[PDB]
Amino acid sequence: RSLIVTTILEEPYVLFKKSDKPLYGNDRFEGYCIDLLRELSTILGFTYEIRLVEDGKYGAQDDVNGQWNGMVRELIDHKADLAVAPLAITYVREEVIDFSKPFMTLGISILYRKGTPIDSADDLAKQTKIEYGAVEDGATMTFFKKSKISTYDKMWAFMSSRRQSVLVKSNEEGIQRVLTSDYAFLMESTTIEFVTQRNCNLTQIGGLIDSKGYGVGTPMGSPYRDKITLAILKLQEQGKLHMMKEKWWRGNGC
Ligand SMILES: N[C@@H](CCC(=O)O)C(=O)O
């Protein structure tokens, strides 16, 4: 019962602790997902070693060879026993990996600047002066890539024509793109809440375009999946997931 847990750096889910003296092993990290992993470990009774996903991606399937990358691929390859991260539960992913029930719910929305006349995805879709995109090889990118809704297909045609420019490596790169250029970022609503509380000139535009949840990923057939679902439901009912979110979102900014 010693497990390897894969994750990815993403504020406020997983971040390096700030320390004068270097820290080692799991002690290096903090954040909402680290707190969740600690609780799961206590409830389920396993120890673990946190590994950061080597390719730095959440996970998407290659058009050409059907192969996955990112944390999803780490689970398929058995490089990790669990992925404890803001990993979106999606039908395409469910075909190759298992997820616990969700520990947080959210949807794709738009991060942009306040006071503009952009009010929705439809407003972005119909123009080209304001660029827009998403994190490369993550769920939001895959949503647009596969959607048959005209508005979202129109946005994918745009994003996919300027991929090198608008599809970014991380939420951090997308936030900087928003701050340094005329760009709207398609990102998950939980993360937008965090970002806008720290940059008062930024805001969510429109509502949630879809609805999904984050769950702990496991290789298909893992005995840990059902046990982790049970632990999450218990944490949820006890109010612990709500406290954890307040602790890291610090709804104090702005
Ligand atoms: N949480 C997303 C990554 C960020 C995004 O796609 O907006 C994922 O699981 O793929």
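Indices start at 1 and increase along the chain as displayed.
So how was this one determined? The header says X-ray crystallography, 2.0 Å.
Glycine is treated like the rest: Cβ placed from N, Cα and C.
Using a 10 Å Cβ-Cβ cutoff, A139 (L-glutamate binding site) registers 24 neighbours. The L-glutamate binding site annotation in Swiss-Prot covers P86, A88, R93, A139, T140, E188.
The Cβ neighbour count for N201 (mutagenesis position), using a 10 Å radius over every protein chain in view, is 11. In this structure, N201 (mutagenesis position) belongs to neither helix nor strand by DSSP; it is coil. Quoted from Swiss-Prot for the published mutagenesis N201 to Q (Swiss-Prot position 751): Loss of glycosylation.
Residue annotation for L-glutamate gives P86, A88, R93, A139, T140, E188. The furthest Cα pair among them is separated by 17 Å. Cβ neighbours within 10 Å of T140 (L-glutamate binding site), excluding its own Cβ and spanning all shown chains: 26.
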